[PDB]
Amino acid sequence: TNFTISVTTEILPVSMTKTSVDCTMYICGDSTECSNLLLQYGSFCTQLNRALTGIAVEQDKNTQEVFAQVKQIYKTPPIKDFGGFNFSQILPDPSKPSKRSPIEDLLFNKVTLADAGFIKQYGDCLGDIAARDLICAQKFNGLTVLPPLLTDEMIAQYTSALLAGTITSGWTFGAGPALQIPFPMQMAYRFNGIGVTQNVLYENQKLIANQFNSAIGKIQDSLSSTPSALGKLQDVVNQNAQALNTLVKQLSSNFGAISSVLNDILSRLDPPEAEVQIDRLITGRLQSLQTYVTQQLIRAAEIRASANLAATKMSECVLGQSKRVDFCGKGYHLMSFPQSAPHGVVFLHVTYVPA
Amino acid sequence: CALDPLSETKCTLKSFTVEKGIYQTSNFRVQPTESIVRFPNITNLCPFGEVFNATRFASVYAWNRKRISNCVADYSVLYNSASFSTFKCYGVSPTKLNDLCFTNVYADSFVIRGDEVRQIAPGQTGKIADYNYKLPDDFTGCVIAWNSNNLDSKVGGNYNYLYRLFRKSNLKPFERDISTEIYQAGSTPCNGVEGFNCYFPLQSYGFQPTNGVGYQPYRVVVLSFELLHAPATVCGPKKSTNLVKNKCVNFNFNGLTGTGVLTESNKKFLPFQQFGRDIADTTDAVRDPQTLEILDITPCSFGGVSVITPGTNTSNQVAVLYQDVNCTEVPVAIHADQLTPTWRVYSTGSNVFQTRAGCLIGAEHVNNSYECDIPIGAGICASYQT
Amino acid sequence: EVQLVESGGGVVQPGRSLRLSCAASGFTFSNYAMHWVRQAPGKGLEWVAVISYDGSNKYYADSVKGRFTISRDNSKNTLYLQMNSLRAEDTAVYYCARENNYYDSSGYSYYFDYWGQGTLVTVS
Amino acid sequence: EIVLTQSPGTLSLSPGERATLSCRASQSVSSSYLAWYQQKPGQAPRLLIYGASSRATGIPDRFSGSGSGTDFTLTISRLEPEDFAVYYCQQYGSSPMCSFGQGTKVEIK
Ligand SMILES: *[C@@H]1O[C@H](CO)[C@@H](O[C@@H]2O[C@H](CO)[C@@H](O)[C@H](O)[C@H]2NC(C)=O)[C@H](O)[C@H]1NC(C)=O
Ligand SMILES: *[C@@H]1O[C@H](CO)[C@@H](O)[C@H](O)[C@H]1NC(C)=O
Ligand SMILES: *[C@@H]1O[C@H](CO)[C@@H](O)[C@H](O)[C@H]1NC(C)=O
């Protein structure tokens, strides 16, 4: 006799932390003799940097397949005559210094890099502006967080372009630019494509409009308090952070040497007696970097598969709707209402489950 | 390699033709170094082996722990004295031992058999190894021994030298037990006197020239070079140079040999903290051994370079990207400006650009917006316009 | 302003465990060394412990060593004092203090510039 | 191991004159690595003298201390009513340890 539009967070990771280890001065920091011993190794870490360089570039592409689907950076029309719809709860707000929404303020405030190692450090090091600090990339061990190519303002503006385009101009805007249409002209094929007679909407637009306002009130009530409900990106910025800390804690390990430091093992011993110990330090730190690069590649394949899933979830599905059952996710699916997130995308369904 | 930013993308990818893209590269090259040597006020004239000689060689059950304090000690003479039969040094090189400092030197003189400096070693087996003089497994010091058949023996040998071979427990490391107690081996008790199945656990050596080499007299001095959090009281002949601040060189401070740029510090210590460490236990700050002044170590020869280029098919005009360097004349100091020219153009001059990804110098800044063909990072993109 | 806001007090049974926390704000916590400082009721004052800016250099007092232990975490600007096996003579007010060093050419002077607000710890 | 001794344990004087406090060590304390503090009663201690000779910030010139070797003194002339509190001597050099004295509370006579 009725239906529910139980909109949920479909949290999927776009990217990871854009990392960059410098191999030569992670393994042999503050030593020229150790750099010459890694030259006898030779091309066994720069390729690793090249590997992470390739990894870094694909995080950029994982933004561009999701948010930059449309060809024009369109703005919303300045009147908010959406039809009783509180789309300012998902549109960017220019009154804030960063163009975000009151649900995206919770997205910026739920997932935290606080208890993470190194990402917490390399993060407010850029927000020093107090001492000289010298280099954030050198004072913090040799590990490096690259900044993303597309920041949060342009990612939220690319959400804002399709939030203009979907409601104020129909589903037809994905083929090219925003092609304006009335909103009852947008709804004409939409209810008839899911087998529901459209006159109930056109006699009760206030009721279904307030139902969609109740759905965004439901995601307000869900995303207000629960910390695990934004868990998976939190899990990602847990896990890679663990994969950062497991790197730096393996400089405290010994790997069969007499010291976990390089300065004492090159000061106390002649390198005729110490090459066999410093090469143990080389192969220990280098297998630590090998384990980091293979875990980051296996996770990067997982994050790429999730990012092409999120990009595919509104690829053709902005440009139309389904024909068979569950082609775009759950139920008699209608459209997509994405937001932005730290290191990912956080998503809103449009469903239909009868009652 | 050390001439242009284009000339060092051309070395990090081993190809004379680069393409169009942002190229994260390697070392900034050249960087001339010298040396800084600073080691403290010193007392001089040290208790060497010249006071660890002659008569009154200490007992093997009643040795002492000779507290060698403030002195300078040339450790090369004790290696090159050419009278000592066995040196085996434990994580410290014997040859280059003179290039270090420690807080104290612990020498321990005792006389043992000829088959027992294979047992005076870390973590050994046998009775008189673990019941008479124990060493830790992570020991940082040498073992010195030589034959003393013509000095440590009389007619019939000494009955003053007594190793212990029975005890109910193994010793702790470096532990002394000067007891003269009878021990019990069997059912009938001893109670201060000897008798049936009572062994006297101290045992007199047999020191004769007719006796065997494996039981010959053989004094052992073990030097424990421990490294506490005190100032270095004992050192070696390391004649001292000056203190030049900035300009990255290799240095040595209380035996901590490193390489870095030396700056003034804003950092506060303790009464005797000579070394300040790091999260991943490297070095961040060192107390000066002479003037007790705070210092700071940071690496040089790097800034965070990623040279953007339109490819060598187009032209050789490039631009750079430092990552966390905010270019208020700071990469005069970050990029340590003693490099050759045709780099200093792309360090500080005109075309200064401030970005969240750090500074890009060597290219235009345009108030309009265009397309991206070479992405850079933090919302900026360059190109190549003619 | 500088603030060494500390917490961890109350009534704790003997033989239990506790963890006093000295959070810091207004300065760089990894730039200065740290001090735990205690005062019995009605007596004078008794020193507890010192840890450096990094944690590699810890020292404790004579009636302190073993049970008391000290640590820090620089990412949250917090000092940690961990309590194992409490005894009824350790009823005291505990204070966190920082070590500021006025350098001169003739030596190196030492003082306690900034303090906490005192946390009462009673063992009964 | 340096123990620190003060005399008296509590002093009581009228306001307006000089107040004399003394501190005494166990060894020869080198170069005066000590300090003087004001524990206002119920409150945290507040630093007055550092190095047994030099005043701190927010600390006037009415507090003045001196000493060498073993006997160490503090002189506070013109006793204001905010100057009646518990004062300490506190070593921190020579040993790695920090040691306090037993102190003196200044009262009203
Ligand atoms: C005291 O010990 C020292 C060294 O252990 C011995 O002194 C050396 O004696 C030779 C000749 O006997 C000299 O050529 C060296 O210059 C000496 N000094 C060294 C090596 O530092 C000395 O023989 C010992 N005295 C005794 C055993 O009575
Ligand atoms: C750049 O960093 C220096 C640090 O020496 C600082 O003085 C300056 O204010 C900074 N400029 C900006 C714009 O942040
Ligand atoms: C001894 O140390 C003082 C500082 O404590 C220093 O000024 C002096 O130069 C040192 N002596 C020598 C010979 O360097």
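Chain B uses Swiss-Prot numbers throughout; the residues present, in order, are 291-676.
So how was this one determined? The header says electron microscopy, 3.6 Å.
Every residue gets a Cβ built from N, Cα and C, even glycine.
For B:334-527, the entry in Swiss-Prot reads domain 'BetaCoV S1-CTD'.
Following the DSSP three-state reduction, the secondary structure of B:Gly339 (variant position) is coil. The natural variant B:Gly339 to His is recorded by Swiss-Prot, whose note states: In strain: Omicron/BA.2.75, Omicron/XBB.1.5, Omicron/EG.5.1.
In Swiss-Prot, a published mutagenesis experiment is listed as B:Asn343 to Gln, annotated Reduced viral infectivity. Taking all protein chains in view, 12 other C-beta atoms sit within 10 angstroms of the C-beta of B:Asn343 (mutagenesis position).
Shown in sequence order, B:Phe338, B:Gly339, B:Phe374, B:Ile434 are the residues of the chain, 6+ apart in sequence, with a C-beta less than 8 angstroms from the C-beta of B:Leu368 (variant position). According to DSSP, B:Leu368 (variant position) is assigned to a helical segment. B:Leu368 to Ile appears in Swiss-Prot as a known natural variant, with the remark: In strain: Omicron/XBB.1.5, Omicron/EG.5.1.
Swiss-Prot gives this note for the natural variant B:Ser373 to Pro: In strain: Omicron/BA.1, Omicron/BA.2, Omicron/BA.2.12.1, Omicron/BA.2.75, Omicron/BA.4, Omicron/BA.5, Omicron/BQ.1.1, Omicron/XBB.1.5, Omicron/EG.5.1. With a 10 A radius on its CB, B:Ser373 (variant position) counts 7 other CB atoms from all the protein chains. DSSP classifies B:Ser373 (variant position) as coil under the three-state reduction.
Within 10 Å of the Cβ of B:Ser375 (variant position) there are 11 other Cβ atoms, across all protein chains. Among the sequence features in Swiss-Prot, the natural variant B:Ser375 to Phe is noted as follows: In strain: Omicron/BA.1, Omicron/BA.2, Omicron/BA.2.12.1, Omicron/BA.2.75, Omicron/BA.4, Omicron/BA.5, Omicron/BQ.1.1, Omicron/XBB.1.5, Omicron/EG.5.1.
The Cβ of B:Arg408 (variant position) has 12 other Cβ atoms within 10 Å, all protein chains considered. Where Swiss-Prot documents B:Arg408 to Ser as a natural variant, the accompanying text is: In strain: Omicron/BA.2, Omicron/BA.2.12.1, Omicron/BA.2.75, Omicron/BA.4, Omicron/BA.5, Omicron/BQ.1.1, Omicron/XBB.1.5, Omicron/EG.5.1.
DSSP assigns B:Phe456 (variant position) to coil in the three-state reduction, outside any helix or strand. Long-range Cβ contacts of B:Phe456 (variant position) within its own chain (separation 6+, distance under 8 Å): B:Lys417, B:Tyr421, B:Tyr473, B:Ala475, B:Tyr489, B:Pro491. Under its natural variant entries, Swiss-Prot includes B:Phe456 to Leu with the note: In strain: Omicron/EG.5.1.
Here the residue is the original one, but Swiss-Prot notes a natural variant at this spot, B:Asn460 to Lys: In strain: Omicron/BA.2.75, Omicron/BQ.1.1, Omicron/XBB.1.5, Omicron/EG.5.1. Within 10 Å of the Cβ of B:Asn460 (variant position) there are 11 other Cβ atoms, across all protein chains.
Secondary structure from DSSP puts B:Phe490 (mutagenesis position) in coil. While the structure shown retains the original residue, Swiss-Prot records the mutagenesis experiment B:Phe490 to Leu with this note: Increased resistance to neutralizing antibodies and human covalescent sera neutralization.
The local packing around B:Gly496 (variant position), expressed as other Cβ atoms within 10 Å of its Cβ over all shown chains, amounts to 18. Here the residue is the original one, but Swiss-Prot notes a natural variant at this spot, B:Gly496 to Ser: In strain: Omicron/BA.1.
The Cβ of B:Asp614 (mutagenesis position) lies under 8 Å from the Cβ of B:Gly594, B:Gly648, each of which sits 6+ residues away along the same chain. Under the DSSP three-state reduction, B:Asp614 (mutagenesis position) is assigned to coil, being neither helix nor strand. Record note (Swiss-Prot) on the mutagenesis of B:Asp614 to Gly: Increase of pseudotyped VSV particle production ex vivo. Increase of viral load in hamster upper respiratory tract. Produces more infectious particles when cultured in primary human epithelial cells; increases replication and transmissibility in hamsters and ferrets.
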Please go through the recorded positions B:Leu368, B:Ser373, B:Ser375, B:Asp614 one by one and keep those whose C-beta falls under 6 A from any atom of ligand 1; give the result in sequence order.
none
B:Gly496 (variant position) -> DSSP, reduced to three states, gives coil
Chain A sits near which of the recorded positions B:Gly339, B:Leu368, B:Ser373, B:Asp614, counting only a Cβ gap under 8 Å?
B:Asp614
By a simple count, how many Cβ atoms lie within 10 Å of the Cβ of B:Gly339 (variant position), its own Cβ left out?
14
Hey, how far is B:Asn343 (mutagenesis position) from B:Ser373 (variant position), Cα to Cα, in Å?
12
Please report how many Å separate the Cα atom of B:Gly496 (variant position) from that of B:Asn460 (variant position), as a whole number.
25
What does the structure give for the C-alpha distance between B:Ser375 (variant position) and B:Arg408 (variant position)? Integer Å is fine.
12
Would you mind checking how many other C-beta atoms are within 10 angstroms of the C-beta on B:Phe490 (mutagenesis position)?
15
